[PDB]
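So that we are looking at the same thing, I have put the structure below in structure tokens.
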Amino acid sequence: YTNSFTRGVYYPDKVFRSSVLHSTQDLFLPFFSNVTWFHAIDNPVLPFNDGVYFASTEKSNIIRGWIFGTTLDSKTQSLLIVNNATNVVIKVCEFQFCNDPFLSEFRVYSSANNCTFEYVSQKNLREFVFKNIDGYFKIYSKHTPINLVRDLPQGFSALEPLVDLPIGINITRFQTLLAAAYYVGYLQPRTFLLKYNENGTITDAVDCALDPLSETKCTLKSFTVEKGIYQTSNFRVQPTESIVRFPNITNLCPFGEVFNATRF
Amino acid sequence: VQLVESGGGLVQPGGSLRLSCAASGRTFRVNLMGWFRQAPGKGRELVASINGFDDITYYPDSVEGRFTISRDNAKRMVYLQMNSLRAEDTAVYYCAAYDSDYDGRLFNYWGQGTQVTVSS
Amino acid sequence: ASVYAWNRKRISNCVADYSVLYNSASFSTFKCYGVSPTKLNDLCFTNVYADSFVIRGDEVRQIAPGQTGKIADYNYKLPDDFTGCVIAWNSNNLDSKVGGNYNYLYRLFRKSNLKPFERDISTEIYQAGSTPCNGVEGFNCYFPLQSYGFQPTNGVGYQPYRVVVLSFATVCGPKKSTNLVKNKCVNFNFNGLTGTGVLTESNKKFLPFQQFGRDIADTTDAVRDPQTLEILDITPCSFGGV
Ligand SMILES: *[C@@H]1O[C@H](CO)[C@@H](O)[C@H](O)[C@H]1NC(C)=O
């Protein structure tokens, strides 16, 4: 296990902004959250709830690709992204699953069926973000130089969009393929506050549900707050149990002479 | 027009076997061959059918996933590769050549036939 | 291929110019059911299927919803709610061999009528009488397929006809590009934008994937053109009181 020191922010929309603070309300990875340190030196089946954060770190090309899906087998639609050459591949047919997809070994696709898009075309961290909403598939990525021994560095830099895919296939599964470091984290609807510089790159960010000071910063729309007292939110108590008290008597209502009557 | 069939002897269950027959003589108006199966206690059955003009092959549900048929236009050859052999395939295999009259009724030429046996 | 083995091709995720399709050549038959030929380019659907087959001139009329005949009941069926077009033209030059062309065949009878958009490829001998036949053709038992009498001297009712049927967001055809103007306030419409103002140059530096640009109070002030990747500014032409 490890935490996440302010890592995993990305550009929400395709809008250029300069020297302005903004508030966005979509899915992110909450700051200082527990992640899983999977080690393969192995590849389990993990679920897919609204988004996934991925990262890896290796001096050799151990990481190959991913095998998405919902009910992964040879009976429904799927998705497959691998890099076995200088090219990538995309498919929406697959339907050739197995119990050990470890793969010039290519023992993954035993069969094939009705296929779709053919986008076959063209240490250090390599972080990725996957989300599937509105019937479209979007991915994000970035690569940065890094030197570390255990988990992760400090600082941050945002991720930029790469591709899009009008798949339309529901996804409720997730796997991985190797040939070191392999982390997993989940997404959640939150509210943030991002700062842009003159050239147009995210350079700082603060959360809204981490600490009271962050709440004050978000409500004042600034990164520095002067001394005083401020009104931030409201407080109320939620119920615990339920009571459904109802009358005592029991007798079935006579509808036969109403609905199944003989003569009207 | 003369149908001569070659190949097909005694095989073991689970093995493979290929049969080929040649058609020589008058040129056929319709490009359509086929393979037939006559069980010793039953009648003639359908194994495969290939046209070549459309390059589409038809197989019955009994042997849809096991029997494959191929044709050679240049050599006037046709082939039937048999895989995953079972005891139910023991029968005599025939070759069929289809021709048409001036009106359009399809004819059929019956070959000599080759005996195929599947025994352990 | 023949009508009994009609080929089907799927079209998706590409740009189709429907208007140019009719202008490529001359078609004797062009009937669209539920589709306006004038607004053929003004459509945006998902699935496109192009089914094609060869029949004679007199069998052309059977390719329509609610039609009956040998071809309509045993070779190709169109659903009553068909939403597409029927295109046909004579093929007596390239698709007609000299003297009883026997390559094309058709089905004459079956045990039941064909469902819409269904293809029959079985060559099982049809039993037309109480006398059984086991893989042998003869009395009361004939082949399900018969050869076409395609002859160059035959009439137009028997002359071969290749028919293409189009059955219907990733399939649409865009158009209407235009040049650019400067230093004069006009009405503009980029991809998904509308507004009035004057366009000049700018010194801003964008990022390799950004298109628009917004100042405070959510108002556009910078646009990138999708033809030459040149930045632009937007200011409104003058207004004031009197
Ligand atoms: C990025 O900003 C720096 C100053 O912060 C500036 O010198 C540089 O030219 C900018 N890069 C551009 C505009 O591409």
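To match Swiss-Prot, the residue numbers of chain C are left as they are there, and the shown ones run 348-515, 522-595.
Looks like electron microscopy, 3.2 Å, at least that's what the header says.
Quick reminder: no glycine exception, Cβ is built from N, Cα and C everywhere.
Dumping what Swiss-Prot says about this protein:
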type	residues	note
MUTAGEN	C:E484 to D	Increased replication in human TMEM106B overexpressing cells
VARIANT	C:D405 to N	In strain: Omicron/BA.2, Omicron/BA.2.12.1, Omicron/BA.2.75, Omicron/BA.4, Omicron/BA.5, Omicron/BQ.1.1, Omicron/XBB.1.5, Omicron/EG.5.1; complete loss of interaction with host integrins
VARIANT	C:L452 to R	In strain: Delta/B.1.617.2, Epsilon/B.1.427/B.1.429, Kappa/B.1.617.1, Lambda/C.37, 19B/501Y, Omicron/BA.4, Omicron/BA.5, Omicron/BQ.1.1; Contributes to cellular immunity evasion and increases infectivity
VARIANT	C:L452 to Q	In strain: Omicron/BA.2.12.1
VARIANT	C:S477 to N	In strain: 20A.EU2, Iota/B.1.526, Omicron/BA.1, Omicron/BA.2, Omicron/BA.2.12.1, Omicron/BA.2.75, Omicron/BA.4, Omicron/BA.5, Omicron/BQ.1.1, Omicron/XBB.1.5, Omicron/EG.5.1
VARIANT	C:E484 to K	In strain: Beta/B.1.351, Eta/B.1.525, Theta/P.3, Iota/B.1.526, B.1.1.318, Gamma/P.1, Zeta/P.2 and Mu/B.1.621; May enhance affinity to human ACE2 receptor
VARIANT	C:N501 to T	In strain: 19B/501T
VARIANT	C:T547 to K	In strain: Omicron/BA.1
VARIANT	C:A570 to D	In strain: Alpha/B.1.1.7
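Describe each of these features in terms of where it is and what it packs against.
When other Cβ atoms within 10 Å of the Cβ of C:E484 (mutagenesis position) are tallied across all protein chains shown, the result is 16.
The Cβ of C:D405 (variant position) lies under 8 Å from the Cβ of C:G504, C:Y505, each of these being in the same chain and 6 or more residues away along the sequence.
Annotation for C:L452 (variant position): spatial neighbours C:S349, C:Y351, C:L492, C:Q493, C:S494, C:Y495, criterion Cβ-Cβ under 8 Å with sequence separation of six or more. Annotation note: C:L452 (variant position) sits in a strand segment as assigned by DSSP.
There are 6 other CB atoms within 10 A of the CB of C:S477 (variant position), with all protein chains counted.
Residue density at C:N501 (variant position): 18 other Cβ atoms are found within 10 A of its Cβ, drawing on all protein chains shown.
Sequence-distant neighbours of C:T547 (variant position): residues of the same chain at least 6 apart with a C-beta under 8 Å from its C-beta are C:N540, C:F541.
Sequence-distant contacts of C:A570 (variant position), defined as residues of its own chain at least six apart whose C-beta falls under 8 angstroms from its C-beta, are absent.
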Could you state the CA-to-CA distance between C:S477 (variant position) and C:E484 (mutagenesis position) to the nearest Å?
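Counting only the Cα atoms, the answer is 14 Å.
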Of C:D405, C:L452, C:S477, C:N501, C:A570, listed here as variant positions, which sit with their C-beta under 8 angstroms from a C-beta of chain B?
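Cβ contacts with B, in sequence order: C:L452.
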Any idea what the Cα distance is from C:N501 (variant position) over to C:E484 (mutagenesis position), rounded to a whole Å?
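That separation, Cα to Cα, works out to 29 Å.
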